[PDB]
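To keep things clear, I will list the structure first and then write my remarks on it.
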Amino acid sequence: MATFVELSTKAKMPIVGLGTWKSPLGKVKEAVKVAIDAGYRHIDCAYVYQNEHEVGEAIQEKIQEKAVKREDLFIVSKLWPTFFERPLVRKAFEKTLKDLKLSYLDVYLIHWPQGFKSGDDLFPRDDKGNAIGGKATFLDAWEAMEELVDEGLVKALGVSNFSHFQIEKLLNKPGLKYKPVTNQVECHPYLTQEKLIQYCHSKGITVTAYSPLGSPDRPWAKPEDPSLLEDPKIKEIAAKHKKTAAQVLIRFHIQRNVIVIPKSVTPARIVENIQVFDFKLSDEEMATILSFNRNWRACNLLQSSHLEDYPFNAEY
Ligand SMILES: NC(=O)c1ccc[n+]([C@@H]2O[C@H](COP(=O)([O-])OP(=O)(O)OC[C@H]3O[C@@H](n4cnc5c(N)ncnc54)[C@H](OP(=O)(O)O)[C@@H]3O)[C@@H](O)[C@H]2O)c1
Ligand SMILES: O=C(O)COc1cc(Cl)ccc1C(=O)NCc1c(Br)c(Br)c(Br)c(Br)c1Br
């Protein structure tokens with residue numbers, strides 16, 4: 001189904017993908033199967049979601065049943081920041097690839113720019129809940145990740161939650177073998193990322209929008225927190241096309257040429273979320289939606305600010 005966004009490597013990244021954060025075991029498998037049936041080809045995964053082994057089962061089921069070919073799939077995973085020391089990059093990725101039951105990843109992302117204490121405690125923190133840093137940096141990680149590409153275990157590298165300063169830091173590293181093909185960040189009408197998107201696009205870096213629906217199931221959600229799916233102005237635009245709010249929030253990205261990865265394990269929503277290629281938001285509707293920016297992050301902590309390379313203090 002989906003149209004694509006051309007990467008700098010000329011690989012074609014499907015513009016709508018399936019999110020898998022918090023997709024439970026015993027539902028993520030069916031989620032993936034339904035999505036591939038509905039025409040999804042891009043699946044967004046991560047080591048830290050601890051459900052890649054169930055994602056792997058589903059992908060293998062559908063390739064073996066002729067529903068899809070491996071080369072038409074676009075599989076993305078992410079390296080967690082406790083594994084930034086070189087030998088741990090390899091062991092984490094190998095766990096990821098084995099779980100996914102694949103011979104290669106299409107894209108491997110640095111999940112978060114700050115290094116955390118190395119090892120298999122994924123969330124090292126002090127008593128007060130603040131992150132514990134490790135000395136390895138995202139540049140150390142990138143180095144070991146470039147080997148995976150040399151060996152063809154990964155077709156391309158990317159970053160996630162990077163501000164333009166840290167991408168500059170990355171692109172200006174003397175000795176860089178490969179460049180990031182995407183920057184995966186939170187993006188939606190409340191956090192429109194105009195400056196970051198402009199920046200990345202000018203450096204030949206695509207943007208992948210995460211939490212496009214305002215991530216309404218996030219466990220740290222307060223009832224006073226803004227809710228994009230219930231936003232009357234968003235709902236007004238959807239009604240105007242006889243579409244759902246989710247469909248408008250997804251199509252918003254497509255029209256900015258931004259890749260977008262709504263998560264669902266509900267078959268109807270998964271199908272709904274990819275029916276976004278039969279309407280168009282007008283120029284005035286795009287303008288209106290863009291105006292909703294209030295720099296609101298659904299995904300934030302301030303529990304790791306004390307570490308170097310915190311991405312959200314910068315303006316973009
Ligand atoms: N790189 C990063 O740091 C990072 C951070 C956050 C997220 N992620 C990626 O981005 C993906 C998407 O973001 P997200 O999971 O935070 O939240 P999201 O996709 O904005 O929203 C997910 C929530 O919306 C519900 N939903 C999905 N479609 C719907 C629809 N059509 N109508 C009403 N509700 C709907 C889902 O419910 P059901 O599942 O019950 O259907 C789920 O509760 C993640 O799954 C993950 O792959 C990456
Ligand atoms: O990546 C996903 O799909 C799910 O993302 C999450 C899931 C949970 Cl339970 C809690 C927080 C997030 C999240 O904010 N991720 C982006 C993010 C990460 Br990563 C890290 Br590390 C830090 Br520090 C900060 Br701040 C932020 Br913002």
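Every residue number used here counts from 1 along the chain in the order it is shown.
Just so you know, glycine gets a Cβ as well, placed from its N, Cα and C.
These come from Swiss-Prot:
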type	residues	note
ACT_SITE	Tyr49	active site, proton donor
BINDING	20-22, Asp44, 160-161, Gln184, 210-217, 261-273	NADP(+) binding site
BINDING	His111	substrate binding site
MUTAGEN	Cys299 to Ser	Decreased affinity and reduced catalytic activity towards 4-hydroxynonenal
Rounded to the nearest Å - Cα separation of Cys299 (mutagenesis position) and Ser211 (NADP(+) binding site): 8
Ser160, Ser215 as binding-site residues, winner by CB count within 10 A: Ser160
Other C-beta atoms that fall within 10 angstroms of the C-beta of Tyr49 (active site, proton donor): 20
Residue pair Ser160 (NADP(+) binding site), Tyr49 (active site, proton donor) - Cα distance, angstrom, rounded: 15
Assigned conformation of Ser211 (NADP(+) binding site) - DSSP reduced to three states: coil
Distance [Cα-Cα, Å, rounded] between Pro262 (NADP(+) binding site) and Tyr49 (active site, proton donor): 15
Binding-site residues listed as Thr20, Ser211, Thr266, least Cβ neighbours within 10 Å: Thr266
Candidate with the highest Cβ count within 10 Å, taken from the binding-site residues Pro262, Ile270: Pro262
Residues near the residue listed as 'substrate binding site' in space but at least six apart in sequence (CB under 8 A): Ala46, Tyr47, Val48, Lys78, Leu79, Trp80, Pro81, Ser160, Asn161
Recorded positions near ligand 2 among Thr20, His111, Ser160, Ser211, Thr266, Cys299 (Cβ under 6 Å): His111, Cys299
CB contacts for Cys299 (mutagenesis position) [other CB atoms within 10 A, all chains]: 15
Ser160 (NADP(+) binding site) in three-state DSSP notation: strand
